[PDB]
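Chemist: This is the structure I want to talk about, given as structure tokens.
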Amino acid sequence: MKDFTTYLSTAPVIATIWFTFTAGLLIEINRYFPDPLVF
Amino acid sequence: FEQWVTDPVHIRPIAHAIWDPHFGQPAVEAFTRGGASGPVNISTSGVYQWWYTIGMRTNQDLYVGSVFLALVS
Amino acid sequence: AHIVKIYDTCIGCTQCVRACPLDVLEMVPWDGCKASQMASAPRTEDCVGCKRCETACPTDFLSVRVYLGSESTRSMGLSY
Amino acid sequence: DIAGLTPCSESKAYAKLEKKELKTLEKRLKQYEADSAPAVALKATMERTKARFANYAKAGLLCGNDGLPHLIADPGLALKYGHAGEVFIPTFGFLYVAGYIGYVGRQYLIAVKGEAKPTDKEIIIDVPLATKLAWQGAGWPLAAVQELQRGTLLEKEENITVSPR
Amino acid sequence: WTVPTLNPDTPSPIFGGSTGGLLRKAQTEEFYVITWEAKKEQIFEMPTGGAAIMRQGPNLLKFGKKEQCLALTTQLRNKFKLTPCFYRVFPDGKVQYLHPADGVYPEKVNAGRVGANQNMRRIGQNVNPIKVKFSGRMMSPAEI
Amino acid sequence: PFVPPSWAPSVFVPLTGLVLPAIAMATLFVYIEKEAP
Amino acid sequence: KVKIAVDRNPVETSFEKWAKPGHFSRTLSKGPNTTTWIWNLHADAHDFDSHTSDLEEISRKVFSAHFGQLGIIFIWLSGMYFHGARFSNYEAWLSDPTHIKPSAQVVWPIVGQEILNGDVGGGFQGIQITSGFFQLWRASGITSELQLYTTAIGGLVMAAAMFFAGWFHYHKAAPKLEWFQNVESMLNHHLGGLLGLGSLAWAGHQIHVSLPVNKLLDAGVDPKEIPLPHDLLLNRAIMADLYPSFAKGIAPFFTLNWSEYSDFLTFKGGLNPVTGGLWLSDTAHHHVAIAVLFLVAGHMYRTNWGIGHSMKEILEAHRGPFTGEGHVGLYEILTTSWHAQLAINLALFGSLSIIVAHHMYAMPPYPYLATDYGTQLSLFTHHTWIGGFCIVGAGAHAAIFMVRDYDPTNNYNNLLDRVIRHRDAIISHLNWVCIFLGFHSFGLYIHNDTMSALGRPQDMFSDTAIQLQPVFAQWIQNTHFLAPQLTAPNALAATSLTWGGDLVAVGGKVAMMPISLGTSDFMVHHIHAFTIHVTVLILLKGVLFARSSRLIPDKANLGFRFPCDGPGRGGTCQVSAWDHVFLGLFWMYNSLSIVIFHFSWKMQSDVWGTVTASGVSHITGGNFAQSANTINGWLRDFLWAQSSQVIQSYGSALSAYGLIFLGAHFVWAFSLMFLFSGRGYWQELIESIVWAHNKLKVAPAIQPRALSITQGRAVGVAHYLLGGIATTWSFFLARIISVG
Amino acid sequence: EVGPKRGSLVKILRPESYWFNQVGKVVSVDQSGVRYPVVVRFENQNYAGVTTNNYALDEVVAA
Ligand code: CLA
Ligand code: CLA
Ligand code: CLA
Ligand code: CLA
Ligand code: CLA
Ligand code: CLA
Ligand SMILES: CC1=C(/C=C/C(C)=C/C=C/C(C)=C/C=C\C=C(C)\C=C\C=C(C)\C=C\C2=C(C)C[C@@H](O)CC2(C)C)C(C)(C)CCC1
Ligand code: SF4
Ligand code: SF4
Ligand code: SF4
């Protein structure tokens, strides 16, 4: 389990998780606030 | 040049004549223009407008200049 | 012929001599390093310019340096 | 107003573009039955189109002869004429987020550098430490000024490698 | 140890021939001849491509350039622990012994060998090219 | 005035672009292949 | 003795290694000090030979890696069947296949991307697919999304089984080397079981499900009222009504009265007039024959009884006066070297994928596949590209064997040795053949371009001017066309309409018609010969000179993948066999790019087109014959004219193809940065960037390094092929879907 | 015992050295009169992958 969590802490895994989180956040924002051109 | 000066709006300047023995009769006709006189290339260099602006008006004027520059070379 | 030069930084590892594929280098007795030996280049006329010697050199900077020079049948490694 | 542009709210080309866009969507909505899922989708796109043209005009965007919104980037013209949500405010929003990422990453590299194997902490991310720095990055701007004023942000030239010259 | 004499009538390893052998250069400029002693018949790889069987005792081969001879010299020494020697032969009959020059392989430090192309300085102590400009020809600060 | 005849191109173009190139190439190739005394 | 031999619990199942990147390598396990380590880790992950010198361990890794691949493929298939059951218009397309466009990908409504959900028909909105799954499912007799959903679940159960098998055969019961070296047994099972049994089983499904279901579909019966497959499998009276011979049962088979099964086992040839595809009765009798042929073939090699052949004996027996020892040593090379097996297998498998593209287009095997031009063009191009890549891979692994597994002690005076001994003769002769083809193939196009530009069309090579007719191909076409009446008496029709005869039209569109071959065809067939000969020249040269050359005599010591031997000897850049594969990829791309362009133009110009009253109007109006004889003709009438669809796709559902068309032109140009530059410049630029990171105390412990020379070449070729192939992909799909 | 102490950290001063203005550890100093007696070990490898080098007493300074 400790080794498994270390594997989940590897650069590629963290990147996939972090980028999936960031992409999701941006998508959801555009899903609830569509066509945002200006502040 | 002596024809372009008369109508610089509608006359297309000729760069030089085309002598290609590989040409076909159609190509000769397609390249014959600018007062005919056989297949020729149109000039895009701008020397016609340049020399006309500087006072050049005749082929004699152009001929003399050519001799002078050849002598300078 | 290519110019091959050995510098005082040489540690006498002999790696360049072992890496050379045309026998341009050899080890000669010396007193400047602990190994008491320094690389020499007495057959540069057979050098082609592969620079394997420089790749084998571990000193920083390189103790053996190759400067590509006049080209010959041997320098171009031509078998014809 | 500026640059000879015109409010999208008063541009005729802006209005024609909205009609043109809705007429394409309507020409397609016909081939489908009213409750058909295709029909529902084309209707939601038509509503989203109507809201966009209205929201953009309400925001006071200016439109060129093309009938398309143009953005004012001069801080002076934007503030004096109500066009700061177009480039100015976005600039300070991005700069905050981008500096946030940079300051946190710098803080991480500095923390892992004092460890046994910094290279290992770069391939295997110390998640707990990374999460801690991620949360503490909100006050980066003040931390960056405090580091700039203590002279701890930069490195001494004598400690930085360079070529022979 | 004395400079060896190349016996040109030495038996050559068993080989049917190839297309990577000597060219006109061998008859006009020069060629190279490697010689070694084998304690047993062993198949080996020709640096010019193809398998060949070394003969018991003396063996002789001719290559177009010195690199090919040294390449075979490397394989025989590293794989079969043999000690080969090669020479450069000119078209006029002249033979020139080449390796090992002093009978001791170059990597092994040997007395008598005099250093050549050695600089009593580190590369970073070389002068700027501006100093070696307008010399007899294009040269490098390292050559001085 | 400094005007060449109509046959000029029928002769100048052949000479310049075919004949002269051949002559130039011939002498040039000879010089390069020549060896220093 | 052929037997099952395995080791128990060979490798422990723990995550300990998962947390230690580079554990498989002695050099990489030390951890990263520079960025090169990251690339090296991924580049050397599946190179087991370089990981360990134990063949048994390598063989066990290969076997389990294959189970992993099989599991990946199963998930891919399950997704396609699932998307056909939940996100498709298959059921509507089954009722109206001539008007409804197949679609199985629906996009979410976000950032305005829902525009990509085009009006495909059937009350459905989605991306039009060109994989041909709808026609395959119709041929198989699928009539409900329930059947597609059930197959999807099956594929996932199979994927789970494949991944289990992979774990079990590596960590629990790992086969020993002796097991893997049972080539005679492996061939007997793969020919008899995998191929023959697979073909027999498929004949079972076709005869009991595909034939009756499709007969009812072609008769006009609604898909809802067609009997379910089991109803046909459990009732003989229904099958007897559709096929009278079923009333006799399997008696005729065991009594040798096979003629009775003539109603479902047929040799019609040609195409079903309703669907435009091959007759399923012909495909059924075919797979039954294939099954019998492969069942016999799988009883040829000796195993645990005296009967059978020994591949080593057969090889050692085939020797002649001109080839020295002959096929001696090959059995040992092909039982101890995976790279040798991969080289031969990749060569044949790629050549096969290319043969599938030609056969599937000329003899369209699925119903309504011929008139779906988008699917037809996609299938031909896709399988052509897969074949070409595999052929280049064959070259690489042949060189890897020559560099890593070749042993002269086992190859003295054998075919392999004699080939290496005349390599200069082979490459030099092939060199001349390449130069001859180049001038006599591409020189003809230049002649035509110059003659047309000089206004001398009568001096051009054309069907009206000087003619270069492909007489041999014209004679073969005539022979195959007249075959049914003399050399193939039983066959009702010729194998394909391409040979000649009447055209078959479905839905008003031409399914297939005769394909005429003239001067323009003769010219483009010789461009193919040139491009293939040249690609072979580079790949072959790389393999024959992998161990040594006149320039470099110890290339084998340098290895297969190495940048060069230094600037010496004039410059030894790209002398490694790997570099030959790098160059071969570009020529393979050039060859296949020309092959697919030829197919698209010829099909759009002379085959595809709407059939009207008294006349067939082709898509490009038959301009291939008078426009494909000049480069200008190709650039203007093909690239410029057919690019209109992709360049005008914005604002529609094909808008994605326009974006990909630009994005692909970008990736291709981005490759030139890596292909024309060197790492020496980048390393120095990085040094100044690293300085800025050092100044602000933001320099990484893992030292940034420019890509290796070999990596630079690998990145360049990858982006070149990605960009170039994607550009043609966007151009082809946008063009075909619009004018299909 | 001339030279820096073993285990001490010194900064390289050789301009053409990859570790110029960088700090390494004194592995050992050759008391015999060698041109470069200070053996220094570095954590970061050079472009050749080497992590050690010999320097003269003047080429090194405690840092
Ligand atoms: C970075 C490049 C840049 C450029 C090319 C300009 C260009 C311009 N700015 Mg400016 N501006 C900039 C950056 C820039 N700005 C930044 C970073 C800020 C943040 C402080 C501002 C804040 C600013 C203000 C407050 C104003 C302008 C204004 C203007 C316009 C006239 C200003 C002037 O006379 O000379 C060019 C200006 C600069 C080169 C630098 C900054 C602008 C100075 C400091 C403002 C002085 C304006 C002065 C009152 C002249 C206008 C008189 C009257 C119409 C107000 C002009 C087109 C004026 C304007 O037109 O408003 C309607 C205006 O009042 N800008
Ligand atoms: C801590 C991360 C970090 C930080 C603070 C910086 C900071 C800087 N970089 Mg940089 N860089 C980084 C990472 C980082 N970089 C990485 C990972 C790469 C490899 C792509 C580069 C490649 C790079 C280049 C080629 C250049 C810079 C340059 C610069 C300087 C100019 C401003 C700039 O950002 O340009 C832009 C930098 C980028 C566009 C790179 C984006 C890197 C991502 C966004 C950072 C993410 C870091 C990491 C994943 C976060 C870890 C968080 C931790 C909790 C795990 C600046 C001081 C420029 C310079 O030298 O100017 C003087 C320059 O030319 N960087
Ligand atoms: C929970 C189950 C499990 C566990 C704990 C392990 C554990 C271990 N395995 Mg293993 N294995 C498993 C299942 C498992 N395996 C299965 C199901 C298979 C059949 C495929 C294998 C086949 C296998 C082989 C052949 C080998 C190992 C090896 C090992 C050891 C080191 C390698 C390693 O795991 O690093 C982790 C490796 C990875 C995380 C890579 C994941 C590979 C996946 C399948 C690729 C997925 C790619 C994806 C589909 C496409 C990507 C496209 C891109 C665009 C994203 C290690 C102790 C190696 C060994 O014995 O040590 C030398 C060895 O050679 N395993
Ligand atoms: C009837 C006997 C039989 C059958 C059907 C197969 C079938 C297959 N073998 Mg194979 N093999 C056999 C006997 C058989 N083998 C014997 C006797 C030996 C020892 C000499 C080998 C040694 C062997 C090796 C070394 C390899 C294969 C591989 C393969 C696969 C190649 C992929 C492919 O093209 O098919 C397409 C794939 C499919 C059609 C999926 C269907 C596959 C199902 C599971 C059919 C069942 C096959 C299996 C042998 C049945 C027993 C399972 C049981 C133990 C639970 C394939 C599925 C390769 C592989 O790695 O596969 C993982 C491979 O490397 N076999
Ligand atoms: C894999 C290929 C395949 C398969 C699976 C089948 C299967 C079938 N065919 Mg068929 N067929 C095939 C190929 C195939 N065919 C080919 C290639 C041809 C062309 C010559 C034909 C031509 C053909 C004709 C003309 C007919 C069939 C028929 C049949 C069906 C009846 C078979 C029969 O009469 O008794 C066969 C005997 C057996 C299957 C043995 C059964 C043994 C059982 C399953 C073992 C159970 C053991 C277990 C322990 C019991 C315990 C259970 C547990 C719950 C406790 C049957 C479902 C007949 C039909 O359609 O019926 C309507 C028929 O008319 N076939
Ligand atoms: C059954 C097919 C097959 C198999 C089993 C192998 C197996 C192997 N090959 Mg090989 N190869 C094949 C086909 C195959 N190859 C084909 C068809 C070609 C022609 C292109 C090659 C060309 C080739 C070369 C040149 C080399 C190998 C090498 C190797 C060995 C190590 C692989 C490696 O480097 O790991 C790592 C694998 C990767 C890092 C994958 C890289 C990522 C790919 C290339 C990107 C492709 C684009 C991708 C789809 C983009 C996705 C979208 C994107 C936006 C993400 C290995 C044993 C290497 C070797 O033998 O070592 C000396 C080697 O140098 N192969
Ligand atoms: C703190 C922080 C970091 C930053 C570190 C450092 C040292 C950054 C260096 C900054 C330096 C030296 C800047 C030097 C000059 C900058 C100048 C002269 C500013 C130019 C800006 C101008 C002219 C404004 C233009 C406009 C404004 C008003 C905003 C918009 O309206 C757009 C526009 C162009 C009109 C790290 C480590 C990268 C990590 C991260 C967080
Ligand atoms: S460049 Fe090559 S041939 Fe010359 S000395 Fe160095 S290793 Fe020897
Ligand atoms: S490799 Fe460098 S240090 Fe070693 S002997 Fe050769 S020149 Fe001297
Ligand atoms: S340019 Fe690059 S590939 Fe060519 S010899 Fe030099 S280092 Fe090697």
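Numbers in chain C track Swiss-Prot; the residues on display, in order, are 2-81.
In case you wondered, yes, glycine gets a Cβ from its N, Cα and C as well.
Grabbed the feature section from Swiss-Prot, which reads as follows:
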type    : residues                   : note
DOMAIN  : C:2-31                     : domain '4Fe-4S ferredoxin-type 1'
MUTAGEN : C:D9 to K or N             : No effect
BINDING : C:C11, C:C14, C:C17, C:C58 : [4Fe-4S] cluster 1 binding site
MUTAGEN : C:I12 to V                 : 60-fold increase in affinity of PSI for ferredoxin; when associated with 15-KR-16. Unable to grow photoautotrophically
BINDING : C:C21, C:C48, C:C51, C:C54 : [4Fe-4S] cluster 2 binding site
MUTAGEN : C:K35 to D or E            : Drastically decreases affinity of PSI for ferredoxin, limits photoautotrophic growth at medium and greater light. Decreases cross-linking of ferredoxin to PSI-D and PSI-E
MUTAGEN : C:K35 to T                 : Drastically decreases affinity of PSI for ferredoxin. Decreases cross-linking of ferredoxin to PSI-D and PSI-E
DOMAIN  : C:39-68                    : domain '4Fe-4S ferredoxin-type 2'
MUTAGEN : C:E46 to K or Q            : No effect
MUTAGEN : C:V49 to I                 : Leads to partial destabilization of PSI; when associated with 52-TQ-53, alters the FA center. Unable to grow photoautotrophically
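Each of the listed features needs to be described in terms of its position in the shown structure.
Modeler: Residues 37-51, 53-60, 62-71, 73, 75-76 of the same chain sit 6 or more residues outside the domain '4Fe-4S ferredoxin-type 1' (C:2-31) yet have a Cβ under 8 Å from a Cβ within it.
C:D9 (mutagenesis position) has a Cβ environment of 18 other Cβ atoms inside 10 Å. DSSP assigns C:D9 (mutagenesis position) to coil in the three-state reduction, outside any helix or strand.
Close to C:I12 (mutagenesis position) in the fold, though at least 6 residues off in sequence, lie C:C34, C:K35, C:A36, C:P59, C:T60, C:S64, each with a CB less than 8 Å from its CB.
Using a 10 Å Cβ-Cβ cutoff, C:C21 ([4Fe-4S] cluster 2 binding site) registers 26 neighbours. In the three-state DSSP classification, C:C21 ([4Fe-4S] cluster 2 binding site) falls within coil.
Around the Cβ of C:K35 (mutagenesis position), 14 further Cβ atoms fall within 10 Å across all displayed protein chains.
Remark: secondary structure over the domain '4Fe-4S ferredoxin-type 2' (C:39-68) totals 8 helix, 7 strand, 15 coil, with classes taken from DSSP.
Just so you know, the Cβ of C:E46 (mutagenesis position) picks up 12 other Cβ atoms within 10 Å once every protein chain is counted.
In sequence order, C:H3, C:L23, C:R75, C:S76, C:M77, C:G78 make up the list of same-chain residues 6 or more apart from C:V49 (mutagenesis position) whose Cβ falls under 8 Å from its Cβ.
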Chemist: When a 10 Å sphere is centred on the Cβ of C:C11 ([4Fe-4S] cluster 1 binding site), how many other Cβ atoms does it contain?
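Modeler: For C:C11 ([4Fe-4S] cluster 1 binding site), the 10 Å Cβ neighbour count is 27.
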Chemist: Mind sorting out which of the recorded positions C:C11, C:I12, C:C17, C:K35, C:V49, C:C51 are close to chain G, meaning Cβ under 8 Å from one of its Cβ atoms?
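Modeler: Among the recorded positions C:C11, C:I12, C:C17, C:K35, C:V49, C:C51, the ones whose Cβ sits under 8 Å from a Cβ of chain G are C:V49, C:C51.
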Chemist: Express the distance between the Cα positions of C:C14 ([4Fe-4S] cluster 1 binding site) and C:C54 ([4Fe-4S] cluster 2 binding site) as a whole number of Å.
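Modeler: Roughly 11 Å, rounded to the nearest whole number.
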Chemist: Can you check which residues sit near C:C17 ([4Fe-4S] cluster 1 binding site), meaning Cβ under 8 Å from its Cβ, same chain, 6 or more apart in sequence, and list them in order?
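Modeler: Listed in sequence order, they are C:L26, C:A40, C:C54, C:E55, C:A57, C:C58, C:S64, C:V65.
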Chemist: Count the other Cβ atoms sitting within 10 Å of the Cβ of C:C58 ([4Fe-4S] cluster 1 binding site), across every protein chain shown.
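Modeler: Its Cβ shell of radius 10 Å holds 26 other Cβ atoms.
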Chemist: Rounded to a whole angstrom, what is the C-alpha distance between C:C21 ([4Fe-4S] cluster 2 binding site) and C:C11 ([4Fe-4S] cluster 1 binding site)?
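Modeler: Their Cα atoms are separated by 16 Å.
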Chemist: Are any of the recorded positions C:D9, C:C21, C:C54 near chain H, where near means a Cβ under 8 Å from a Cβ there, and if so which?
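Modeler: Sorted by position along the sequence, the hits are C:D9.
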Chemist: Give the distance between the Cα atoms of C:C48 ([4Fe-4S] cluster 2 binding site) and C:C11 ([4Fe-4S] cluster 1 binding site), rounded to the nearest whole Å.
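Modeler: Roughly 19 Å, rounded to the nearest whole number.
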Chemist: Sort out for me which one of C:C14, C:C54 has the most neighbouring CB atoms within 10 A, since those are the binding-site residues we care about.
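Modeler: Compared across C:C14, C:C54, the most Cβ atoms within 10 Å surround C:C54.
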Chemist: Quick one: of C:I12, C:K35, C:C48, C:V49, C:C51, which recorded positions have a CB closer than 8 A to some CB in chain E?
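Modeler: Out of C:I12, C:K35, C:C48, C:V49, C:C51, C:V49 lie under 8 Å of chain E.
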Chemist: Determine the recorded positions, out of C:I12, C:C21, C:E46, C:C48, C:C51, C:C58, lying near ligand 8 in the sense that the CB is under 6 Å from one of its atoms, and give them in sequence order.
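Modeler: Checking each Cβ against ligand 8, the ones under 6 Å are C:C21, C:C48, C:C51.
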Chemist: Just the recorded positions from C:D9, C:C21, C:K35, C:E46, C:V49, C:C51 whose C-beta lies under 6 Å from any atom of ligand 9, please, or none if there are none.
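Modeler: From C:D9, C:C21, C:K35, C:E46, C:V49, C:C51, counting a Cβ under 6 Å from ligand 9 as near, there are none.
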